[PDB]
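Visitor: The structure that follows is given in the form of structure tokens.
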Amino acid sequence: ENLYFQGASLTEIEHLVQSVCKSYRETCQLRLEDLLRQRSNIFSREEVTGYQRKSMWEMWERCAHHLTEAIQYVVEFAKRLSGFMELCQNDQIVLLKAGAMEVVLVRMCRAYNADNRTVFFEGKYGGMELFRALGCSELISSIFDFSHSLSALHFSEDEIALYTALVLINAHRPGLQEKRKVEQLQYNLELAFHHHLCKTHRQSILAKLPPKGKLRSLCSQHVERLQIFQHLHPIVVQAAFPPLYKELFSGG
Amino acid sequence: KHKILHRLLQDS
Ligand SMILES: CCS(=O)(=O)c1ccc(CC(=O)Nc2cc(-c3cc(C#N)ccc3OC)cs2)cc1
Ligand code: NA
């Protein structure tokens, strides 16, 4: 079905590095150069106040829409990823349901400026205070902290490509039917990532990477906060939240 | 139901 569902040679691992990096470059939503250039474009005190005065539900809807747009690029990344389309549909959905948000959270560190603790949102950079109307301060602060920690690693685009491919191809996801096929694909993607680190003298980041339960904790907190919001504004979720967002985070 | 993911995965 795919070469990467079996043991791969060094030459095949080298090809996998290139393939993953190409798939990422074609699906990365925003260019790193564009994000870096925009660092000087910061929301004014008046703009921040405007976001803070928005209703909780208007702010949740805006953020759900932005997250859904980012997730759509992750779905395209998955489709272009060696071996992914050779998995069964059940397993493709299991992997995307569990991993799409995790991939977005990792990608987000490119849009986060560690110098002033701001994130690119709706055309400009703003601090965590921009999200005060959401009423999930702990989750927002946890996401900013995570982006800060990833930013300290100074990831290259290729490192993000390989790391996010691994976040997605996780054979430990509950519900996988063809677990052994996923395990082999994961092993080869682990080799590709570690090969690239070895070749670029970046193996020192391995001990500095987030622990696996960190991404899981952020995703669990997001689903919990959505459930609290849904109790407060159920018709907002039913009428105005993106269908893909509901399919992933509120069982449809 | 998985209405959107199935469609995105099937669209080439
Ligand atoms: C991901 C692919 S990318 O190309 O890097 C890219 C494409 C588009 C954008 C703009 C955008 O959507 N910004 C958003 C930021 C947040 C958000 C971020 C933090 C953080 N730290 C905390 C809470 C948050 O919301 C409560 C939600 S939405 C950014 C990056
Ligand atoms: Na960054």
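First residue shown is number 1, and so on along the chain.
This entry, so its header tells us, was determined using X-ray crystallography, 2.5 Å.
Cβ coordinates are placed from backbone N, Cα and C, and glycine is handled just like the others.
One mutagenesis experiment catalogued in Swiss-Prot, A:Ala70 to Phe (Swiss-Prot position 327), is accompanied by this note: Completely abolishes transcriptional activity. For the mutagenesis experiment A:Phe121 to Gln (Swiss-Prot position 378), the note given by Swiss-Prot reads: Completely abolishes transcriptional activity. Under mutagenesis, Swiss-Prot gives A:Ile140 to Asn (Swiss-Prot position 397) with this note: Nearly abolishes transcriptional activity.
Map the listed features onto the structure and describe their local environment.
Guide: Neighbours of A:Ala70 (mutagenesis position), defined as other CB atoms within 10 A of its CB across all chains, total 18.
The Cβ of A:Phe121 (mutagenesis position) has 16 neighbouring Cβ atoms from other residues within 10 Å, across all protein chains displayed. Classification of A:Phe121 (mutagenesis position) by DSSP places it within a strand.
Taking the Cβ of A:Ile140 (mutagenesis position) as reference, residues of its chain lying under 8 Å away and at least six apart in sequence are, in sequence order, A:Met128, A:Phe131, A:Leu134.
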